[PDB]
Amino acid sequence: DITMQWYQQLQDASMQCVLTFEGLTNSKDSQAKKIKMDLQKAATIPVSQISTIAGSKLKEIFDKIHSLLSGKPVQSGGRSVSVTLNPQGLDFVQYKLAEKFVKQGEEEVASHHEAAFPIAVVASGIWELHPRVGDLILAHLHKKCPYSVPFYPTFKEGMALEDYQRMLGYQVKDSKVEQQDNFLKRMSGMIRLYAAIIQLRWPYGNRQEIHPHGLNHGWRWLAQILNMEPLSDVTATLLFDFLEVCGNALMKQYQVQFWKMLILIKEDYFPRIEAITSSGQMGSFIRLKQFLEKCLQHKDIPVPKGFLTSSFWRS
Amino acid sequence: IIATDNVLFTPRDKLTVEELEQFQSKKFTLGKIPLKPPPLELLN
Amino acid sequence: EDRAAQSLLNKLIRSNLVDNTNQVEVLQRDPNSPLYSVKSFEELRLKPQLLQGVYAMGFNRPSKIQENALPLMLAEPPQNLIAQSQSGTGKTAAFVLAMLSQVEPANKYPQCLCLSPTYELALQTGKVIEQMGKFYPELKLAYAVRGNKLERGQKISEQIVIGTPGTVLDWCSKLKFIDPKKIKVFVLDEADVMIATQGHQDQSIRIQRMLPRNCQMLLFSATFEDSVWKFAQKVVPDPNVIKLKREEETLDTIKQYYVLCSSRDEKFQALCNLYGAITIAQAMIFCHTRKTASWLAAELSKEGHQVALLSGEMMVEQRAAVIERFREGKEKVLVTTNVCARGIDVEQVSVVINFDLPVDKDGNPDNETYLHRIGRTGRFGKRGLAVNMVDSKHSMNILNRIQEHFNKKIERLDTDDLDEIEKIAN
Ligand SMILES: Nc1ncnc2c1ncn2[C@@H]1O[C@H](COP(=O)(O)OP(=O)(O)NP(=O)(O)O)[C@@H](O)[C@H]1O
Ligand SMILES: [Mg+2]
């Protein structure tokens, strides 16, 4: 409940932000849509630009966002734009910026696991300079993927199924329901992003402050889920791609205590899945063992494929 | 002018007796993993 | 013409099988003979050093085409084969495995001969040999291609040979570098491209005729053309035939759209305005003119946008490097023109943009190009996106004609009214 209470604090706190700019969105005037247009535009694109080419140009995106959020003018397509145009713009750009980071993790990272780090660092860095934006991230990240909280949504009695699938985070429309395959990835990419943000820190600026969402939340995550009964395909998948991304940073931090947690899932939580998963979904559970059978004997969890190297930073 | 500190590890304070005994075992007990991170003392 | 190059680029960028859900047809010469089918490498009972190499390079179990091809080739007596399956199904890995099994370790002379249309393609096939047969000490390979100048009187000691068609002929006959009567296996890789040169077809046959009769004849082709099938029969006598229908790709799971724009600067404004509207990871943009592409990519870069540019002047290996970076995420958008325009398999692509419509020469819709271009995104149920830029009524005329062929509505997109754009693909 400590988590569920904290889970609601962020959710209804975001709803407060949905309403603080209420009127900027619900405006149909010509100028009223031009403003709403140019802000969301020049606030959600730099995040889409985040590449793996070089940390040298990755600073441009960071600075362009810091200027935008801090109020300075920012060069957009055509004429420059700033938040100073509207008082509601700030509390609006912070909302749309937050969704983009999870969205970039939703689509890009799900497909391309390595892009999780060059996006996280910018997020983990903007989180420091502007803590308000971070709670908004934790807001959107949590609803779109309640498994990141982590809490498994329980079935409320007397309710239709399509109502319940939406709660699980499945994208659903009038008649279309998102397949499981094209759903599982959307959740991988989200927690692979989450597993990257907690271990990375923005190098530039020389800040003595501390990580806003510390690697402590990575321990609780693994703990909080390993103490409850696993879902068939969701757990054994999410449990893997979280450890692949953040299992190297946790091994260094909580040296022996982390290993204990691994020799548990090996002999206490693996049986908890062999029965739960049917023969038609053992795909995820198999990767999870192939991942640990090595790591346990190798005494080492490989650094995640895609980690930003020194070369990436200087270059 | 102050600069705050961290919470990566949890002090020996704020740590229940059931949790202290978990961190001290050579094996964890299924379903009773402490939520709070371990202390600096027992990284072994 | 450009089929050899397309094959070459397809080799350099292919990272794994192209999965297929069509069942393989088998046309065994003696139908009375039961069908040969395998589901794992253990069943074939390969040599230890050979199976060691197979598992070494990442193969868990035979591919769909290999489930029928491998046993048929390893069966006794030696049975010939003509295989037809699209590029990327495992054809090359198949006859490389077959070769290394039939060879004898101690005998220092050519026992297996492969014909590749070109020198570059020969190298790629050679690389698969070196990998799969890395656990075969003393087993070497010799490249019998133009440019491999050799001194008269020399005798080859390699147990395998690979070379272009015109030169391999010289090796065996006039220069006496090879004795054809010791060849136990013969392959003609990529017959689909082999026929593109009239000289190659004749030179390949003449070589095939100098071989013994007990020599296992093998031929492979990506396409099912008639000119191929007519050519394959002349090369492989008393043959078996294996066919695998090309994976048909559809638009069932893609949402198609388009935008009306007055000029290029509006097509560009239309594109930039979209980027803030929806989740867009990486996307491709196909243009009509090389002058326009270089402009667009420049205009894109100018806005602080990481873009990759594919142009025809670039070498083949250079095209691959840009593509590889594109897959690695180094570049987030690829603007191309006539270079690899059918469809490139980059997985993190969320949107396909047709800055100009896929136009065939003569000014008609290029439906094959349009289908493959989007067929790549959204296979086996993935959701993709398609946006067509219309700059005139003639371009608009083509759009409805494409809409006719595929029977899917390409709905209108107004790049204004963000609310609508957010709804486009999520
Ligand atoms: N059994 C297998 N398991 C996994 N990957 C495989 C297997 N067989 C082949 N591959 C890989 O799939 C890709 C295509 O292999 P290849 O043999 O070149 O196919 P394709 O028929 O052969 N191409 P092409 O020669 O142009 O018609 C390569 O990257 C191989 O390493
Ligand atoms: Mg081949």
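Just so it is clear, chain C uses Swiss-Prot numbers, and the residues here are 54-479, in order.
Cβ coordinates are placed from backbone N, Cα and C, and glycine is handled just like the others.
Over in Swiss-Prot, the protein carries these features:
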type	residues	note
BINDING	C:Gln119, C:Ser138, C:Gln139, C:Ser140, C:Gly141, C:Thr142, C:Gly143, C:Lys144, C:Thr145, C:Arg429, C:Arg432	ATP binding site
DOMAIN	C:125-295	domain 'Helicase ATP-binding'
MUTAGEN	C:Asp223 to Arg	Impairs interaction with NUP214 and RNA
MUTAGEN	C:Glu243 to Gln	Loss of activity
MUTAGEN	C:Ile258 to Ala	Impairs interaction with NUP214
MUTAGEN	C:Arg259 to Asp	Impairs interaction with NUP214
MUTAGEN	C:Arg262 to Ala	Impairs interaction with NUP214
DOMAIN	C:306-474	domain 'Helicase C-terminal'
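Shown on the structure are the features that Swiss-Prot records.
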{"residue": "C:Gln119", "record": "ATP binding site", "Cβ contacts under 8 Å, 6 or more apart": "C:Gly143, C:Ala146, C:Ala147"}
{"residue": "C:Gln139", "record": "ATP binding site", "Cβ contacts under 8 Å, 6 or more apart": "C:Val71, C:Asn73, C:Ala275, C:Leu297, C:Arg299, C:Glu300"}
{"residue": "C:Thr145", "record": "ATP binding site", "Cβ contacts under 8 Å, 6 or more apart": "C:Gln177, C:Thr178, C:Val181, C:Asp242, C:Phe273"}
{"residue": "C:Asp223", "record": "mutagenesis position", "Cβ contacts under 8 Å, 6 or more apart": "C:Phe230"}
{"residue": "C:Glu243", "record": "mutagenesis position", "Cβ contacts under 8 Å, 6 or more apart": "C:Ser60, C:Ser169, C:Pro170, C:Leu174, C:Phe273, C:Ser274, C:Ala275"}
{"residue": "C:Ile258", "record": "mutagenesis position", "Cβ contacts under 8 Å, 6 or more apart": "C:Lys287, C:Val288"}
{"residue": "C:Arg259", "record": "mutagenesis position", "Cβ contacts under 8 Å, 6 or more apart": "C:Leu222"}
{"residue": "C:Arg262", "record": "mutagenesis position", "Cβ contacts under 8 Å, 6 or more apart": "none"}
{"residue": "C:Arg432", "record": "ATP binding site", "Cβ contacts under 8 Å, 6 or more apart": "C:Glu302"}
Quick test of your reading of the structure: among the binding-site residues C:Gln119, C:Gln139, C:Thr145, whose CB sits under 6 A from ligand 2?
C:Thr145
Three states by DSSP: which one describes C:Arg262 (mutagenesis position)?
helix
Please list, in sequence order, those recorded positions from C:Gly141, C:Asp223, C:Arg262 with the Cβ less than 6 Å from ligand 1.
C:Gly141
Take the Cβ of C:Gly141 (ATP binding site) and count every other Cβ within 10 Å, whichever protein chain it belongs to.
20
Per DSSP, three-state class assigned to C:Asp223 (mutagenesis position):
helix
Run through the Cβ atoms and count how many others sit within 10 Å of the one on C:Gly143 (ATP binding site).
21
For ATP, with binders C:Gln119, C:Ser138, C:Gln139, C:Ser140, C:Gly141, C:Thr142, C:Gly143, C:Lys144, C:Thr145, C:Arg429, C:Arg432, what's the maximum Cα separation in whole Å?
24
What does DSSP call C:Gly141 (ATP binding site) in the simple three-state scheme?
coil
